[PDB]
Amino acid sequence: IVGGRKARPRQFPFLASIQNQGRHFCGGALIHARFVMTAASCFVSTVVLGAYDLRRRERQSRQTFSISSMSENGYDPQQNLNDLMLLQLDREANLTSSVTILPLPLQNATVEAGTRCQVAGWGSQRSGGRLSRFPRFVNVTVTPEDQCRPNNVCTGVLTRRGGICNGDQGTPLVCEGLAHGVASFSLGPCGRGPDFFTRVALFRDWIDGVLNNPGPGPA
Ligand SMILES: *[C@@H]1O[C@H](CO)[C@@H](O[C@@H]2O[C@H](CO)[C@@H](O)[C@H](O)[C@H]2NC(C)=O)[C@H](O)[C@H]1NC(C)=O
Ligand SMILES: *[C@@H]1O[C@H](CO)[C@@H](O)[C@H](O)[C@H]1NC(C)=O
Ligand SMILES: [Cl-]
């Protein structure tokens, strides 16, 4: 996250740290006791919930999981289309003060331009920079459709540099308490704008289908 502020422990209790061999590479959100929502672009990884400082064990706060299955709905890498993925955890996460579920918008809900949201993550402060050991967050504003695309929800900041960066991909965009977006991409210098998030409301019905039909799918 660029142009943000250090979060306090448990400030964003739904946050997920997706790691590869213990290295954080993407963010996500717990949207169900058994599922974490992230970006398809991000994809033996593990999912870490309840984390604060990436470099600390935090045994009494963290919950770690293996991914039992992954689901996507027409993801297209070339067009950055439908960049959304659901990771089924190896078991149910326990809901604690440090691990909570982030509610979703109803199918087709909208967020008008100018709506205030927040985005939090462990991403870097500049392209190619180091990750942030603590979670950081920034206030963002939904942009005019004209600056975005139907498949996404776009935001910007008032400052010259603020928004997502390396490692924030997959982290949720939270507006009016709901996960309206999934960090997908941003072009040029991080914070320049606008940030592109997959529009979650477009996938509500599909997500529901996944949540209600747990399992690895056809074998
Ligand atoms: C997120 O935006 C909120 C809303 O403007 C910011 O909160 C304000 O901060 C200023 C300066 O610290 C205060 O004078 C106001 O009282 C605050 N408003 C409320 C009632 O909290 C907040 O600091 C922004 N956070 C970041 C990460 O941008
Ligand atoms: C959501 O909008 C699409 C596209 O306009 C429409 O075809 C679909 O029926 C809507 N879903 C519901 C639940 O309203
Ligand atoms: Cl809604």
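Chain A is numbered as in Swiss-Prot, which gives 27-69, 76-251 for the residues shown.
Recorded method for this deposit: X-ray crystallography, 1.9 Å.
Cβ coordinates are placed from backbone N, Cα and C, and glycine is handled just like the others.
Reduced to three states, the DSSP call for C52 (mutagenesis position) is strand. For the mutagenesis of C52 to S, Swiss-Prot gives this note: Loss of antibiotic activity. The structure shown keeps the original residue.
Here Swiss-Prot notes a mutagenesis experiment, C68 to S, with the remark: Loss of antibiotic activity. Applying an 8 A CB threshold to same-chain residues 6+ apart, the list for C68 (mutagenesis position) reads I44, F51, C52, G54, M117, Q201, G202.
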- Neighbour tally for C52 (mutagenesis position), based on other Cβ positions within 10 Å of its Cβ: 27
